[PDB]
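See below for the structure under consideration.
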Amino acid sequence: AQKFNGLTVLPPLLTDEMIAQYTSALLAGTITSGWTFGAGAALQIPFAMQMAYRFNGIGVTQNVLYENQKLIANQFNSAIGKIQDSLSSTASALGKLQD
Amino acid sequence: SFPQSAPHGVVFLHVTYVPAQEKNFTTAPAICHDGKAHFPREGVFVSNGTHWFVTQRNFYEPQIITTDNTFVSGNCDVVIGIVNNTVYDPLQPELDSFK
Ligand SMILES: *[C@@H]1O[C@H](CO)[C@@H](O)[C@H](O)[C@H]1NC(C)=O
Ligand SMILES: *[C@@H]1O[C@H](CO)[C@@H](O)[C@H](O)[C@H]1NC(C)=O
Ligand SMILES: *[C@@H]1O[C@H](CO)[C@@H](O)[C@H](O)[C@H]1NC(C)=O
């Protein structure tokens, strides 16, 4: 808000840089160690094997991933680009905070 | 978990499992033997430098690679990062003993 007579506004304890650092640490942990870092020490694992773990979790065998890795990677990249385009399309998705 | 009583609440005692004393090895997505790719039914293929074994995901317990704990799906010309180790089948020694 503004600054005027009668009232004042206090700054938050955590700055935006610290929140960004927290999110970056979470992203690095979740893309370099899977879900192992959420229960203890982070354990390194290649991303393809983590994806095979997740596919086995959802009920599909891992051989279909190992035989269709390039297609899945291309679909993921296209989906990320589509999310970027939709977010830049000035859609009313950020209305929850604005309200 | 075990519950406990409080004057105006409840106290929960949670017993959990935490792994420790980690060690790192070398892994491969699959094993190519006789022109066929073999995938583990459970666990992953690990190597200590000279030999390949099969262990659990959350605990280290090396096992000899066998047709019993592996399944075959297609040839080994499509999986990226496959290795060229052999597998074991006890049926051949069982047949050899029947002489
Ligand atoms: C395991 O990790 C240590 C420390 O990160 C590293 O020095 C070593 O090369 C890794 N691999 C093996 C086989 O010990
Ligand atoms: C790996 O384990 C095998 C046991 O089958 C052993 O013979 C070999 O010496 C081990 N290699 C190393 C580098 O420890
Ligand atoms: C794997 O071993 C087979 C054994 O006949 C050989 O023909 C093939 O060239 C080997 N491939 C690699 C990549 O070493």
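Residue numbering in chain B adheres to Swiss-Prot, whereby the residues present occupy positions 1051-1149 in order.
Every residue gets a Cβ built from N, Cα and C, even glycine.
B:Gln1071 (variant position) carries neither a helix nor a strand DSSP state and counts as coil. For the natural variant B:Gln1071 to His, the note given in Swiss-Prot is In strain: Kappa/B.1.617.1.
B:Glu1092 to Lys appears in Swiss-Prot as a known natural variant, with the remark: In strain: Theta/P.3. Of all the Cβ atoms in the protein chains shown, 10 others lie within 10 Å of the Cβ of B:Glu1092 (variant position).
Over all protein chains present, the Cβ of B:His1101 (variant position) has 11 other Cβ atoms lying within 10 Å. Variant annotation in Swiss-Prot: B:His1101 to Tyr, described as In strain: Theta/P.3; the structure shown retains the original residue.
According to Swiss-Prot, the natural variant B:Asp1118 to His carries this note: In strain: Alpha/B.1.1.7. In sequence order, B:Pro1140 make up the list of same-chain residues 6 or more apart from B:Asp1118 (variant position) whose Cβ falls under 8 Å from its Cβ.
Packing around B:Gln1071 (variant position) is summarised by its Cβ count: 6 other Cβ atoms lie within 10 angstroms of its Cβ, all protein chains included.
On the backbone, the CA of B:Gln1071 (variant position) and the CA of B:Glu1092 (variant position) stand 22 Å apart. Listed in sequence order, the variant positions among B:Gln1071, B:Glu1092, B:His1101, B:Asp1118 whose CB lies under 6 angstroms from an atom of ligand 2 come out as B:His1101.
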